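One structure below.
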Amino acid sequence: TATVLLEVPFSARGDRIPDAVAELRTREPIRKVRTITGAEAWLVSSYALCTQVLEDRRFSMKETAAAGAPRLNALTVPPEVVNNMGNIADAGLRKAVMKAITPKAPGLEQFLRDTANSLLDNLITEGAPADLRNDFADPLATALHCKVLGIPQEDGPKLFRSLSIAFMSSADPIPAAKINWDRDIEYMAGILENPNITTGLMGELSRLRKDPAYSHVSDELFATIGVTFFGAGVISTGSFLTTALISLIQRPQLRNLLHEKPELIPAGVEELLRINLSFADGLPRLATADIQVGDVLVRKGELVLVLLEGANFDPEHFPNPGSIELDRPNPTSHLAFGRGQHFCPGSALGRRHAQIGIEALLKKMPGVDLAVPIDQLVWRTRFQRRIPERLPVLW
Ligand code: HEM
Ligand SMILES: c1ccc2c(CCc3ccnc(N4CCOCC4)n3)c[nH]c2c1
Ligand SMILES: [Cl-]
Ligand SMILES: [Cl-]
Ligand SMILES: [Cl-]
Ligand SMILES: [Cl-]
Ligand SMILES: [Cl-]
Ligand SMILES: [Cl-]
């Protein structure tokens, strides 16, 4: 009979990869698909072709925002913000931004440990079941990013509550996204004017804003950096830690190994990154030339989607890809943080947030287990991350 063009995304479930990804990678590692907008796109699912796309800048991030392009989903930010990191570099701020978002600031890791332990103590006081997303992973991400930005902890929750809309993956524009964006930009602009904000990313930007070497950088860009790095960081670390906790909980042996030998936690977190399904969609790129990718000549103006778990579960690159193995010879060679020009600038911070969160959880809750059958988790739909709405656990 007549069937329709394969639709993406395949599944919003973040606890398991569909058997179909490996079939696709074997048969057609670059394949035409239809996005939620009705646009056509090329879905790339092997490690070799994913790397190729990500390392060829003729597959452009910023051109995805062009009027009239085939879209994966609607913009939730102004179109110039799709080029955020390019704009930051053009302003001469890349080195300073990247320095402020490392985990190296004195006291930062101790703050993370302290926060995690306090969050966990409060759950233990309250009694099982506990929700490890809403009452551990996300608050820990939110607290971390207020500290990194230099802004009050008490301002965290409001900025955070924009994110269930900001990171939607929608066929159509979202009126609430503009409402929240304008509000959060105004908040950050106020932060730059606030004399009490002297530390973290916003303290440093606020100084640079008054330094004559940056007098022609726009105020809008300074506020944009705060909103976008808070939102990207919080959504990415909170969502990654949440689904890494599921993967750990599902593996009691690994849980007990990391609990007994916490010096292995970094290698375990690197494998959890490798197998992580937090990104709900392929990474989008627009071709700016005709480019051969595998068996397909991608044409100028076409949309390409780089499926991270396609690369990261590719057995040609990671043998026994579904197994967490702490002694792989190529352990950071995954694509969890992307690759190339747009490699995640928060990568070290994201690693440390997950390592510290996991270390603290295994110490406080060595008997942690799901308090519901895994199929009872509710997976968020039409979102840029795969997130269970609640993560009920007992210990
Ligand atoms: C485990 C945590 C994280 C994961 C898995 C993650 C993942 C990624 C990925 C895959 C990309 C590449 C997107 C692409 O090429 O289209 C990216 C880029 C980006 N990430 Fe992260 N991220 C994480 C944490 C962070 C943090 C903590 C921040 C900031 C505080 C951050 C800020 C950004 C920004 C601003 C970009 C865009 C870079 C560019 O366009 O050059 N991420 N992230
Ligand atoms: C309302 C509307 C949008 C937001 C955001 C940002 C959402 C978003 C979407 C897509 N890309 C990106 N980034 C591109 C790369 O640089 C990092 C940021 N950021 C935070 N809070 C909001 C409130
Ligand atoms: Cl399946
Ligand atoms: Cl345009
Ligand atoms: Cl919602
Ligand atoms: Cl200049
Ligand atoms: Cl070529
Ligand atoms: Cl390979």
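Using the numbering of Swiss-Prot, the residues shown for chain A are 2-396, in order.
Method reported for this entry: X-ray crystallography, 1.6 Å.
Backbone N, Cα and C define each Cβ position, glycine as well.
Taking all protein chains in view, 19 other C-beta atoms sit within 10 angstroms of the C-beta of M86 (substrate binding site). Under the heading substrate binding site, Swiss-Prot lists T77, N85, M86, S237, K301, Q385.
According to Swiss-Prot, the heme binding site annotation covers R286, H343, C345. The Cβ of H343 (heme binding site) lies under 8 Å from the Cβ of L55, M62, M86, each of which sits 6+ residues away along the same chain.
For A233 (mutagenesis position), the count of additional Cβ atoms within 10 Å of its Cβ stands at 19 [all protein chains shown]. The annotation that Swiss-Prot gives for the mutagenesis experiment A233 to G reads: Has little effect on the heme conformation but significantly alters the environment of the heme and the affinity for azoles.
A helical conformation is recorded for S237 (mutagenesis position) in the three-state DSSP classification. According to Swiss-Prot, the mutagenesis experiment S237 to A carries the following note: Has little effect on the heme conformation but significantly alters the environment of the heme and the affinity for azoles.
Among the mutagenesis results in Swiss-Prot, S279 to A has the note: Has little effect. The residue drawn here is the original one. Following the DSSP three-state reduction, the secondary structure of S279 (mutagenesis position) is coil. Take the CB of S279 (mutagenesis position) and look out to 10 A: across all protein chains shown you find 23 other CB atoms.
The Cβ of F338 (mutagenesis position) has 18 neighbouring Cβ atoms from other residues within 10 Å, across all protein chains displayed. Under the heading of mutagenesis, Swiss-Prot lists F338 to H and annotates it as follows: No significant change.
Non-local contacts of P346 (mutagenesis position) by the CB criterion (under 8 A, 6+ apart in sequence, same chain) comprise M86, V98, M99, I102. Annotation note: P346 (mutagenesis position) sits in a coil segment as assigned by DSSP. Where Swiss-Prot documents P346 to I as a mutagenesis experiment, the accompanying text is: Considerable effects on the heme macrocycle conformation. Mutant leads to a more planar heme conformation.
The Cβ of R386 (mutagenesis position) lies under 8 Å from the Cβ of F168, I236, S237, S240, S279, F280, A281, each on the same chain and at least six residues away in sequence. DSSP assigns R386 (mutagenesis position) to a strand in the three-state reduction. Record note (Swiss-Prot), mutagenesis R386 to I: No significant change. The unchanged residue is displayed.
Taking a C-beta cut-off of under 8 Å and a sequence gap of six or more, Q385 (substrate binding site) has these contacts in its own chain: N74, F168, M169, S170, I236, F280, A281, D282.
Looking only at the recorded positions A233, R286, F338, the one with its C-alpha closest to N85 (substrate binding site) is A233. Among the residues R286, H343, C345 said to bind heme, no two Cα atoms are farther apart than 16 Å. Other C-beta atoms found within 10 angstroms of the C-beta of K301 (substrate binding site) number 12, with every protein chain shown included.
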